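S.K.: Structure below; questions to follow.
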Number of protein chains: 2
Amino acid sequence: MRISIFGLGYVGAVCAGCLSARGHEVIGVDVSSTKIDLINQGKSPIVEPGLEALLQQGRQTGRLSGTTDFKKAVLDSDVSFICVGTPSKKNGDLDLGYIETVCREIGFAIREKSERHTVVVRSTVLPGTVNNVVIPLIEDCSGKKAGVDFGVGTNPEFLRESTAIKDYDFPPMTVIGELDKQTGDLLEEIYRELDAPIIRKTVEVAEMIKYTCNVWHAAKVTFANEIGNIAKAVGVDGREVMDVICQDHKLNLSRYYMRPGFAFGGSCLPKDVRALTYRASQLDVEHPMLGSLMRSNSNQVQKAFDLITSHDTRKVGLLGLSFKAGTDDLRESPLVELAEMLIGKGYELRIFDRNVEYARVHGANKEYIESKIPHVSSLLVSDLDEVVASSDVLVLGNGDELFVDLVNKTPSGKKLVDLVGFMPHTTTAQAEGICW
Amino acid sequence: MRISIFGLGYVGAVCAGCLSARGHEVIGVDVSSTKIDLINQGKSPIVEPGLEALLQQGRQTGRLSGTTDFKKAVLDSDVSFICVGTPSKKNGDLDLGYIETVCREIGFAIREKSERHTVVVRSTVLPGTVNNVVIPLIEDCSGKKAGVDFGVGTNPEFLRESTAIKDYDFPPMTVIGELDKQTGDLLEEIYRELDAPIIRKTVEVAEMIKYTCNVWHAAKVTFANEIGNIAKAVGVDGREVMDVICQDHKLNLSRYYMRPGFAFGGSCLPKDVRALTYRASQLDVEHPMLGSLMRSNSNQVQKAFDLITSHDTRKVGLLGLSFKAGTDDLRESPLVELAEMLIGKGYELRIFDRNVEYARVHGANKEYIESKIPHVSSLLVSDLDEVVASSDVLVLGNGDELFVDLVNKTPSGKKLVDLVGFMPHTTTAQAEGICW
Ligand SMILES: Nc1nc2c(ncn2[C@@H]2O[C@H](COP(=O)(O)OP(=O)(O)O[C@H]3O[C@H](C(=O)O)[C@@H](O)[C@H](O)[C@@H]3O)[C@@H](O)[C@H]2O)c(=O)[nH]1
Ligand SMILES: Nc1nc2c(ncn2[C@@H]2O[C@H](COP(=O)(O)OP(=O)(O)O[C@H]3O[C@H](C(=O)O)[C@@H](O)[C@H](O)[C@@H]3O)[C@@H](O)[C@H]2O)c(=O)[nH]1
Ligand SMILES: OC[C@H]1O[C@@](CO)(O[C@H]2O[C@H](CO)[C@@H](O)[C@H](O)[C@H]2O)[C@@H](O)[C@@H]1O
């Protein structure tokens, strides 16, 4: 395919090299005549292993060239990848300056082009950027309309500097933000041979995925460092500790714990976080990230409370009370906390939990339930149908499979607040999720 | 084996069921008459799938029993597991109250026994607890010596409530904290049949591993929730976003980013963290964890500075300047930041980086290197041997393979500050790690 790439930096030069190596005819575009001149000499503008060879190969086969003539580039290509910078503004916000300039240029360029052109944003931009910035600018400069006249989509990159070519060749996945199907199909064709999933999503999901990947990488580093600092302070090797953590692919390096939802609770996570951070404090080890967990957690409880109390009714049914489905353990259950908040605010609360109800009859926790939290346990209702019938707002609190039916076919006149993820789709007038 | 278990709660009751089901003679000890009575009836004190059957089986076969008689329990077993509570004190610190009484009880019971007994702590306790609390109390009350007269070890548990039996049967790994070899060997024999690695470390490392696992789990949930909250605010399904994150087993769900070391940097992580948190703030989405990353990161830079300047010399050699080995990219490099801190405080700094040295004269970043940061780049030295010979403190800043030789064969009269992990072992008088 004929392809134009806007921006020949750390990302764009690699893409240019990798695409031309696969047989595409690539025209690199940059405002920097320094970078353009190097590329036309088969020279890498950066230190990146293997890049110079790919650029050399591209010039020799006539499949790679560099230019500042953006109009010609667009006229001579089927698709333009935007790979320009999105640096921070002074205040930390996303600087759209370069994206804006390129969009105007591309719009001017396609104004009289009679073949359908396609624009693909590889640069990392926030959700909303394509709708509110890219499309309007291109549409205003071209006199054409997105979709029918020109294709638009996003295609984030996951390359790491120093291993960019290997990362391109063997990525974890290809992510496509799709508006019109033609562009999505075009991108699928370009990446089709890679051994990784092609994931097509809305533009907004695609961009959120990119940011989430990068912030996750940052969170991982930060976690390893804070733990490392604590380990050193207690006289052990932080690398040894993290090495063992990384041998666990069931809980540590799996998708478990990675579902957006409600606060964590139970008899161990809260106390163990408090104890480790307490010890770190005693040892003069600052730990901003580890020290933020409990506050964030409490914030999530408040968030659920705010969703529940936003409905002009006092009749709340709480589905689940112990900290997890399948256990009766009430210790530091966020659902108990939520229940107590509701009771404190005068709500008419009914609660269903088959595990806790069972525990009132069989088990060693009867005294806790009847004497320690009587204000809450007295609100237990043994019949799920009754909780549903007599409540207006139903809160899906933990993962009991018995709550599935209620979500699949909700009686009329009820509002659901989903803290776990039972909902098949996003928030509607009758059902709202805490993170969807 | 003959095993006694102290504490028949959520963890202990499960261990009692699973050990007796494997053919061991198990004597469960608790101060709660309620729990003991239930065990003796073959009844579960808790709602935990499959547990009651195991307890029934243990009573039927005559392998399981419960008692408050701690002395007799110890006399009639060869190993005691401690599974008592370790709840928070009011201040968030670890409450050692239950472990202290159990240690005294066990200590008095072993005084009454000539044969060698073995004590294994399964309860989650902070690094240092076994050496500073458990051992002294057992020794004091028994008048005997740890390791020599009685076996001592730790064996953290990784069980989740509601899936505890499945987790016992199919754990990610078995972790053993070891003092005397006999106890380590005994624990290995108990867990040999399981399909998972057996990891034997010092007691402190074992204790640290357990905490790190739980705080990691807490961090995972918190990350998912904060991202979810942002996702909902931008009109997207947070679950859809995280589902895609979890499809990446190369960067997201791998060990990459999980090594303790230095601050993250480069042209993308910092700016993307800043942009996402900025947007979250605009959308009134609180995000304590995500909002803590940059501060923790800057703290790590300060930590390195502190180690470097602790040596009473001004001659510093910095090995690595760009943000990663194998690239010349200086954008938001933590090593450049560190260099500037050192220059600002009057240090005699020499810098080695083969990539920046190359880029300074070939490529597209020359003007930045020569005109923007000459106060740093002018300190570049071509010969690694020269930076080494002329400096007193050498800082291992990024992962260049060239630095390996310096670490394995360090010339006399140097102090190494390892920010990466080149050191084979922990901190010594001549070499210190940022997290080891
Ligand atoms: N302490 C520590 N730091 C680490 C570790 N692993 C990496 N780092 C650091 O994390 C930073 C970023 O490195 P890396 O992610 O390897 O490279 P890069 O920043 O070029 O790539 C990331 O941004 C890309 C991008 O947005 O363009 C992404 O595409 C890419 O996937 C990465 O997330 C660097 O400061 C690293 O030193 C670790 O285990 N421990
Ligand atoms: N939001 C969200 N919450 C989650 C997710 N997965 C689990 N949770 C929650 O995380 C909390 C802890 O649950 P879990 O770890 O499944 O069970 P438990 O707390 O019994 O076990 C943990 O502590 C044990 C222990 O110390 O005894 C550990 O052994 C064990 O591995 C766990 O870390 C609960 O509040 C859960 O609801 C998720 O994907 N998203
Ligand atoms: O150490 C000698 C003695 O120990 C036994 C068990 O008591 O074996 C243990 O130690 C061996 C050597 O380290 C290990 O290979 C083995 O796994 C462990 O049980 C006896 O086999 C031996 O006589």
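Heads up, header says this was done by X-ray crystallography, 1.5 Å.
The backbone N, Cα and C atoms fix where each Cβ goes, and this holds for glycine too.
Got these off Swiss-Prot a minute ago, pasting:
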- A:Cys268: active site, nucleophile (ACT_SITE)
- A:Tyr10, A:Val11, A:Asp30, A:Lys35, A:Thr86, A:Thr124, A:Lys271, A:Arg331: NAD(+) binding site (BINDING)
- A:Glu161, A:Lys210, A:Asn214, A:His217, A:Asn225, A:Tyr256, A:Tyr257, A:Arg259, A:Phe262, A:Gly265, A:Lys324: GDP-alpha-D-mannuronate binding site (BINDING)
- A:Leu349 to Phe: In strain: 3380 (VARIANT)
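Tell me about the setting of these features in this model.
M.R.: Less than 8 angstroms from the CB of A:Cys268 (active site, nucleophile) sits no same-chain residue that is six or more residues away.
The Cβ of A:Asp30 (NAD(+) binding site) lies under 8 Å from the Cβ of A:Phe6, A:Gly7, A:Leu8, A:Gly9, A:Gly12, A:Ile36, A:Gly66, A:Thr68, each on the same chain and at least six residues away in sequence.
Classification of A:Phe262 (GDP-alpha-D-mannuronate binding site) by DSSP places it in coil, neither helical nor stranded.
Within 10 Å of the C-beta of A:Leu349 (variant position) we count 23 further C-beta atoms, all protein chains included.
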S.K.: State the three-class DSSP label for A:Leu349 (variant position), counting H, G and I as helix, E and B as strand, and everything else as coil.
M.R.: strand
S.K.: What kind of secondary structure is A:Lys271 (NAD(+) binding site) part of, going by DSSP in three states?
M.R.: helix
S.K.: Please report the distance from the Cα of A:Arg331 (NAD(+) binding site) to the Cα of A:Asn225 (GDP-alpha-D-mannuronate binding site), rounded to the nearest angstrom.
M.R.: 31
S.K.: Checking proximity to ligand 2 here: which recorded positions out of A:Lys35, A:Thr124, A:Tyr257, A:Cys268, A:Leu349 have their Cβ closer than 6 Å to it?
M.R.: A:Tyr257, A:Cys268
S.K.: List the Cα distance (Å, whole number) between A:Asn225 (GDP-alpha-D-mannuronate binding site) and A:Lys35 (NAD(+) binding site).
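M.R.: Cα-Cα distance, A:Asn225 (GDP-alpha-D-mannuronate binding site) to A:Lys35 (NAD(+) binding site): 37 Å.
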S.K.: When each of the recorded positions A:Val11, A:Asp30, A:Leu349 is checked against chain B, which show a C-beta distance below 8 angstroms?
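M.R.: In terms of proximity to chain B, the recorded positions that count are none, since no Cβ is under 8 Å.
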S.K.: Could you measure between A:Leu349 (variant position) and A:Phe262 (GDP-alpha-D-mannuronate binding site) for me? Cα positions, answer in whole angstrom.
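M.R.: Between the Cα atoms of A:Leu349 (variant position) and A:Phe262 (GDP-alpha-D-mannuronate binding site), the distance comes to 19 Å.
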